[PDB]
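Okay, structure first, notes after.
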Amino acid sequence: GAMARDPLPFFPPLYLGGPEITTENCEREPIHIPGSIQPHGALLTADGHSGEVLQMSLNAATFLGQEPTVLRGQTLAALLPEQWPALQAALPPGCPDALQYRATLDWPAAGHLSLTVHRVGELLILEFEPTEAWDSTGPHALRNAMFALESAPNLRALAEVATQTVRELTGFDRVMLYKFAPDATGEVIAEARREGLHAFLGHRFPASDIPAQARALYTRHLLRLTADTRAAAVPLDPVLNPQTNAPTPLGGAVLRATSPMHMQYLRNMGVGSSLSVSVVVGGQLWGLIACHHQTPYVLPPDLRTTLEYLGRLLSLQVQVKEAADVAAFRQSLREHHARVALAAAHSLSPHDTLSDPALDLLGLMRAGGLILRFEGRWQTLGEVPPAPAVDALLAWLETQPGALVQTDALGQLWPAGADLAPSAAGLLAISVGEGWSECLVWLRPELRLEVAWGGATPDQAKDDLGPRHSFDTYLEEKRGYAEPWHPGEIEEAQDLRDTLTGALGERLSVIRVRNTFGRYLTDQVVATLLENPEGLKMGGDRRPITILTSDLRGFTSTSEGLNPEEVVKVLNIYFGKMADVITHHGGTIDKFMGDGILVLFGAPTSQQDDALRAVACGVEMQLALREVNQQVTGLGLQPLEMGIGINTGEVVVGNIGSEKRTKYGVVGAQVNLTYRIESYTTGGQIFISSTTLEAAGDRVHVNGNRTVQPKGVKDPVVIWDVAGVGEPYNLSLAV
Amino acid sequence: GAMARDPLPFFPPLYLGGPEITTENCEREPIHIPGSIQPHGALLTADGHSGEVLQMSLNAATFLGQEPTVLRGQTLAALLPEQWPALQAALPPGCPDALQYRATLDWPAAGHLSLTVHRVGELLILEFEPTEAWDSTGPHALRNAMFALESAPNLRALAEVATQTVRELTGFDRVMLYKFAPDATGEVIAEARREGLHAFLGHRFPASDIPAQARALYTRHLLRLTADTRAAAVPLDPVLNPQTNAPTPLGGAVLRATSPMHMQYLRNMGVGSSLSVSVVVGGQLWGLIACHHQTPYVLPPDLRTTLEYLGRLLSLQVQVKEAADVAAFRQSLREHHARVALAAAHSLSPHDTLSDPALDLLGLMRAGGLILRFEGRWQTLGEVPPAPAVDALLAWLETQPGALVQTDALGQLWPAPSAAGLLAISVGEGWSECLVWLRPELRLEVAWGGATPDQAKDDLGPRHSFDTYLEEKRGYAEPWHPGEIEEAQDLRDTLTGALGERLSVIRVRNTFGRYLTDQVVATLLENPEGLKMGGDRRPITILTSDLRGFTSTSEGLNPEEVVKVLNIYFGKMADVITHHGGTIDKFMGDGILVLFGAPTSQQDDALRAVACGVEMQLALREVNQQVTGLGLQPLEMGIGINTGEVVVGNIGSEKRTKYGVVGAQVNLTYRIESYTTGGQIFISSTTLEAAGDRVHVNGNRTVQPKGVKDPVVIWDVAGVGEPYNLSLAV
Ligand SMILES: *C/C=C1/C(=C/c2[nH]c(/C=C3[NH+]=C(/C=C4\NC(=O)C(C=C)=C4C)C(C)=C\3CCC(=O)O)c(CCC(=O)O)c2C)NC(=O)[C@H]1C
Ligand SMILES: *C/C=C1/C(=C/c2[nH]c(/C=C3[NH+]=C(/C=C4\NC(=O)C(C=C)=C4C)C(C)=C\3CCC(=O)O)c(CCC(=O)O)c2C)NC(=O)[C@H]1C
């Protein structure tokens, strides 16, 4: 950004053999050390401790009415017997160079003088200038303006009051408020002017009309002027400070000679006199009050002080009015902003929430297209570039520093993307966390706009070796720019980025609970578990739980002759319906081992009807397979068949994983027994153990039984064939 | 926070039957509508459209030089023939009541008068004051003050210039800068005064000395004065505005009579004249330039305007100076800040990064104790109260709103000793992950100007004593520096911004393998494509293990022995499997399933799987030392490995995916393991072929497990050669 770019190193001044200044090298003119002054005042420099005079402007003798011999090598003690002790008191040695001291002198000849002093290291710089010794303006003009500035209701009105007041105070033929853009171009956003004068209002001027080292200088010394655009500069004698054998810094002297480049610009523009006051906001040059007179004009010093004070006042009020205008913009989005904040705040699946048309993330930013990248997938709303180009933008976005990126001409910030101006000329992108792995990208189409320039566009700065001669309206078509993002839209995006980034709190814990307690647990069960962290006895515990295992009989063998995509599709269908059923019965899915399911009832938390719910779950799982086999045989494949075993008993519960990556699981002979029980089933059948049937109760309807001695058990056991469950399930296997 | 709390509703004023004002209700005094003015000026009110004069102060004739009947019911057009068109243009209908217009008048029997006008609703309010023949040589004192304030190096120095300059401009016997705290107590942070006056510098004063409705009014109308603290008010006549039959709002008139309660305070303090100017920063009352004279003093209006100018400049520079003071505090901490900023940004296990003493989160904030809650658990550095108080503090911090909680007296915020000061930041929203800085008690003595806030309602009028009253505060820590608040917010921003990076790795590990290395997770994220979630048939090598008979022996162990043994076993097996790039797929009871080929495949999948199996068997030697140390029997382990085409893809539901494998070659692996005995590794012929000549074998078996159409040869593995050089001990 040209405004946030320090000036180039300056070249040596002319009187040290520096180069001549043209529009090629003019950002390097050392305008702060011209070694000369404007002829309407006089300048002395003096040693800061002794007060010996070291330099005089060539006109100081004639100005201060003393022969040049006495003056040179006189002391300020003798030249200013009253003001010498005072400026020492006000400008103590070692004080900042910015500090200035002002006084009136009753001088022997031609009237009173205005004295302005400042210190630069070991050197005192004294400016002398005619004054009335009588404030022409009176007390009320400034006080009235200050209150009127503060009561202006918005930025535009504040600009009107500023230029209208300054022109009333000074009599200038033209007073402009000139506002710098981030690329250091500027625009006349208010103008008060004498009748019959050409209007510059609404015109943009190239950044080169005020070069970077002038803008830097104007950030530190807030007023400067050219009283007479025809007047020759007056040299300092000697031109170098003899304390240093180096140029005398003159940036803080209002009598500093103006650059010949700018002198010529003002003549071309028809200007006899010029003055500007910096508006500085947050340490940055926000703009200028820029004044012109058609004929030479020396603004009296007291009028200048009024201006300098208005400068300070305007610097604060520009900030106040800009914040109020932004807040008013956001005030009209309040209803919509709250609604978007509430949804984003607690949402655990951002993709389904932020793409809802009822949320209208597109309208919230007046965007033409929105990209949402969350988890691993990105979807879009509205007008976006073809899918190949969206992936190229997200790839370049990942390289951008920060968590917010904003531009109204994406083609310039990212060259390869200049082709995407029909839908992505402007872009506002925010990163949920750092790295752009999750982000939102509002896009805006190219908006062709005409720009009124003051005589020339920025690329015509070097057509001549000097300033241009025309400042009349020059229209240029703007290419590749979108409508700019309002500062309130920038803020809205910052608010929403913060909300989603905060929401990563839950999105990390619930995925961490599922890793420990159940990969397929419901968002309610996880919520239930987060509230009650204790009671779970991670270090180990033995207690009763019911275990259910199922397998698809021979599906692993029939899957060696299907498409790999058919297998995955069939397993996805099956597990989907199975998981819905098991969830409905409060079971914890513990493993999806191939085509087999293990379900726990009682871990992570138990209830008195664990066994009954497991049996009912088993029945409905079998019934659910009939719905599943419609799609499978719909796809052209053979029906699936399923056997289920259920056991109930004491198992060891706890962190059965490792220490660094825990898993709440169960271990013991009663787990293994469930598999042996399931191994006695055929398709459609459910075998349960005697402990399960006993624990489940009289609501379980059995078909018959078998005594079996599975390998792994010392004693024979009776297993029971389930036909159904009664109230309140009323679930029955078909026969 | 009494500063950001609106005033209470005022009570009706006395002349409408309201209650007498005492220290019981003085926050309800309607000080903006006294119906009266101070006697060094005169006041008219007129209709905003016709200019008809509606009220006059009772002294208006003496001031304006015309008896009341010629003034009353006359029109401002006739009375101010030049100023009437001007003040209408400056004060248009609807303008803010803050907006003021001033002019000078020259009248007979009246000298030069200052006329200050402003508009309240449909009413114009005109104030008349003696003023001076204009003779200034220019605003030199202002210009010099302006640059002196701008060059002040810090906030203390800025305050010193302001009071020094105001005293030089005015002659006031005492000039103070009075800075409000968030609780609306105030402190005199700079003072310029007569030598014979008792110093108030450094003293704090109760919030009630400037009540909430004075503070609110002082945020809109930036100057008020009491010219003579013994001068009697002058009634308005009539007292009520006839447009409304309601009181006339005088908040915006400098001549407004001062609250009687405050007049008595000034007298009790020995003050003869008073004036203060608001410092308003970001729309908030930051403080007052507060001035006392021991004798009466009517400041001419032109000199008040210079004070008003300095108030505006000082509102700007207080902002500039406080920021620079904070930036200078943090500049000392820069290298330390960068050091913590780097660590917290890229950490995927913040518990081990932040507890590092070389990171020095305690010293960064100059704290005595630090709590660190991340993921499931919490942990503490330095001096922390016990685990009940930490679990109770962490529970209560979930109560607090926002992401940052800052106090220097935790006993007051939360009733329930190493922690008198607390600074807490929420990583994300809700405090599920947070940092808590704790500071111990710092016995400080507050110097109060006469009395503590407890003694506000001791008598029905103001206090008489304003001498130093030292009060010992208990349960307090050294206050958090504003730079230390900014450092905590920065660190909170960083850790919260690192949640996205922490999120990407747990999402991937949740899909592709729970125990995956933080290194291979980075691999899957820079190359996310080609994984083929829809389905694919690829060769992979599969390794299954079991601890034979441990399921039975565990029925005789205490459950805590069972979990401890499995934790030791799995923890060692995981180390070995990860060293060999295996993907632990399931911890099935005491069994492990490991994939070599998923999610990614190298060309030596089979060899690594065989060598991993050998090392797991060897690693069981170091496990069986800890298991027998605990007094238990030693574990035995059998291993089977198979290599074959399997279906690879999303095997879970569509909603909760899991990258898994399915097929007969997966199931054959468990059958191959079932033939092993303790200490033995059986592998299939396809594994032996893919692994290559570096595998050392003992013998072989032809087996035909059911569910298999054709017999298969399995091979007993003795060890692995270069570069592994592992052999099963024999
Ligand atoms: C290659 C160098 C160039 C150059 C140099 C230059 N310009 C300035 C200072 C100013 N230029 C201003 C420009 C404007 N005045 C207007 O009235 C408008 C629009 C209506 C514009 C854009 C202004 C305002 C200033 C500030 C000075 C002032 O207030 O008069 C300097 C610095 C002068 C100095 O302080 O010594 C220099 C070196 N101007 C170019 O256009 C090219 C040729
Ligand atoms: C129960 C009511 C109380 C009360 C009322 C009250 N106080 C004010 C205004 C001011 N009080 C000030 C206090 C101080 N002056 C000092 O010099 C110091 C410290 C050294 C303090 C704390 C100040 C500065 C003001 C502003 C007025 C001024 O500049 O003199 C009002 C409002 C006055 C008005 O605008 O009419 C009221 C109602 N003060 C209490 O102490 C209790 C009794």
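Along the chain as shown, the residues are counted starting at 1.
Determined via X-ray crystallography, 2.3 Å.
Backbone N, Cα and C atoms are what each Cβ position is placed from, and that goes for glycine too.
Sequence-distant neighbours of B:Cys26 (tetrapyrrole binding site): residues of the same chain at least 6 apart with a C-beta under 8 Å from its C-beta are B:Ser208, B:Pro211, B:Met261. In the three-state DSSP reading, B:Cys26 (tetrapyrrole binding site) counts as helix. Positions annotated as tetrapyrrole binding site by Swiss-Prot: B:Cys26.
The domain 'PAS' annotation in Swiss-Prot covers B:28-96.
Annotation comment: Swiss-Prot describes B:154-318 as domain 'GAF'.
DSSP gives B:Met261 (mutagenesis position) a helix state. For the mutagenesis result B:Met261 to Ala (Swiss-Prot position 259), the note given in Swiss-Prot is Binds PCB (in vitro), but difference spectrum is altered.
Cβ-based neighbour count (10 Å, all protein chains) for B:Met261 (mutagenesis position) stands at 16. For the mutagenesis of B:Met261 to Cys (Swiss-Prot position 259), Swiss-Prot gives this note: Binds PCB (in vitro), but difference spectrum is altered. The structure shown keeps the original residue.
In sequence order, B:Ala214, B:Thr226 constitute the residues six or more apart from B:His262 (mutagenesis position) in its chain with CB-CB distances below 8 Å. What Swiss-Prot says about the mutagenesis result for B:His262 to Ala (Swiss-Prot position 260) is this: 100-fold reduction of chromophore-binding activity.
B:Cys291 (mutagenesis position) falls within a strand segment according to DSSP. Contacts of B:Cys291 (mutagenesis position) defined by a Cβ separation under 8 A and a same-chain sequence distance of 6+ are given as B:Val166, B:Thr170, B:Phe172, B:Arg174, B:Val175, B:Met176, B:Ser274, B:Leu275, B:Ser276, in order along the sequence. Experimental mutagenesis is annotated in Swiss-Prot for B:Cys291 to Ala (Swiss-Prot position 289), with the remark: Binds PCB (in vitro), but has aberrant spectral properties.
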### Task
Look at the break of 5 unmodelled residues running from B:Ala416 to B:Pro417 and give the Cα-Cα distance across it in Å, whole number.
10
